[PDB]
Amino acid sequence: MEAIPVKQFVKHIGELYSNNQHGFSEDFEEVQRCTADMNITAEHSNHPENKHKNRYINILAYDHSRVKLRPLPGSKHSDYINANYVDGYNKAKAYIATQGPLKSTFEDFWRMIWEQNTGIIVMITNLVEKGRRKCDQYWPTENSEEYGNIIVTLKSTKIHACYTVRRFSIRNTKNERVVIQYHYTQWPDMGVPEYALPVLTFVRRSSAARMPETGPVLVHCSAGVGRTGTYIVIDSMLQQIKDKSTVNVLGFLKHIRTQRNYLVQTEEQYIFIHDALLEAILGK
């Protein structure tokens, strides 16, 4: 793939912005087409017994990359969750990208976290936004809550200006494990954040919390495609920057688009990614 040095990438952002952002539009349209003929299937997401398990009837999880739940005694689709493995920088399946859990999928959600040996949760949405319900609260407001066989206890809450951190312990009833949730709280109702700094701080800190060598970091928003994808791209590229001082947003994005539908859902989010990477490069 075609990694470009930071210096050239910075000049490249200037060009994508030029002529009324003509290059961003050109890129994003490439991204929107890039899997159109791959007949990538999602039969499990569509199967009727899994309909209530999907937050949006049209936001699916490709079969080849879906995160499978271990089967359970009694349904045959007990293995399904609207979630996908997504690659990060130099590490396959660095993330699980998933929708915001439904009350009906709370058990499946924690069992996935248990079964995947997940330690970090990234939540890039508020529960409600602009009157509209985006995600259901899958964690105890305080103390402990039980979701099937996993009991989740809230151990600490730190509120920051732009995001909150919550430390949970989870135990399987067949405290044993630590799961930390990074919950970005200052994302606007309509569109993308006006300043990338707060998001870059959120990305860097929630990324560093990833301890060796643990399960995939779970990233969700509402549908788990837009902001989720935006986070995954920014994180991976920061890491490529630290590592090689190169960047390749378009090629990485076209790649992960094979792993979940709609990752980085809008051109506005795609532009944002570049503004964010530019500020990071101009900083340190």
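Here chain A follows Swiss-Prot, giving residues 825-898, 901-1000, 1014-1123 in order.
The deposited model was determined using X-ray crystallography, 2.5 Å.
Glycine is no exception: its Cβ is also placed from the backbone N, Cα and C atoms.
Pulled from Swiss-Prot, these are the features on record:
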{"type": "ACT_SITE", "residues": "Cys1060", "note": "active site, phosphocysteine intermediate"}
{"type": "BINDING", "residues": "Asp1028, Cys1060, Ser1061, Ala1062, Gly1063, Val1064, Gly1065, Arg1066, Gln1104", "note": "substrate binding site"}
{"type": "MUTAGEN", "residues": "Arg958 to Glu", "note": "Loss of dimerization; when associated with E-960"}
{"type": "MUTAGEN", "residues": "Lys960 to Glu", "note": "Loss of dimerization; when associated with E-958"}
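Shown in sequence order, the list is empty: the chain has no residue 6+ apart in sequence with a C-beta less than 8 angstroms from the C-beta of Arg958 (mutagenesis position). Cα-Cα distance from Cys1060 (active site, phosphocysteine intermediate) to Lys960 (mutagenesis position): 8 Å (rounded to the nearest whole number). Separation across the 2-residue hole in the deposited chain, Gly898 to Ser901, is 5 Å (Cα atoms). Counting only same-chain residues at least 6 apart in sequence, those with a Cβ under 8 Å from the Cβ of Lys960 (mutagenesis position) are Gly926, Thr951, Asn952, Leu953, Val954, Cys1060, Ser1061. Neighbour density for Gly1065 (substrate binding site): within 10 A of its CB lie 21 other CB atoms from the protein chains shown. Separation across the 13-residue hole in the deposited chain, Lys1000 to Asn1014, is 13 Å (Cα atoms).
Ranking the binding-site residues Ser1061, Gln1104 by how many other Cβ atoms lie within 10 angstroms of each Cβ puts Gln1104 at the bottom.
Overall, the recorded substrate-binding residues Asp1028, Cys1060, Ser1061, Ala1062, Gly1063, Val1064, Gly1065, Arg1066, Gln1104 cover a maximum inter-Cα distance of 16 Å.
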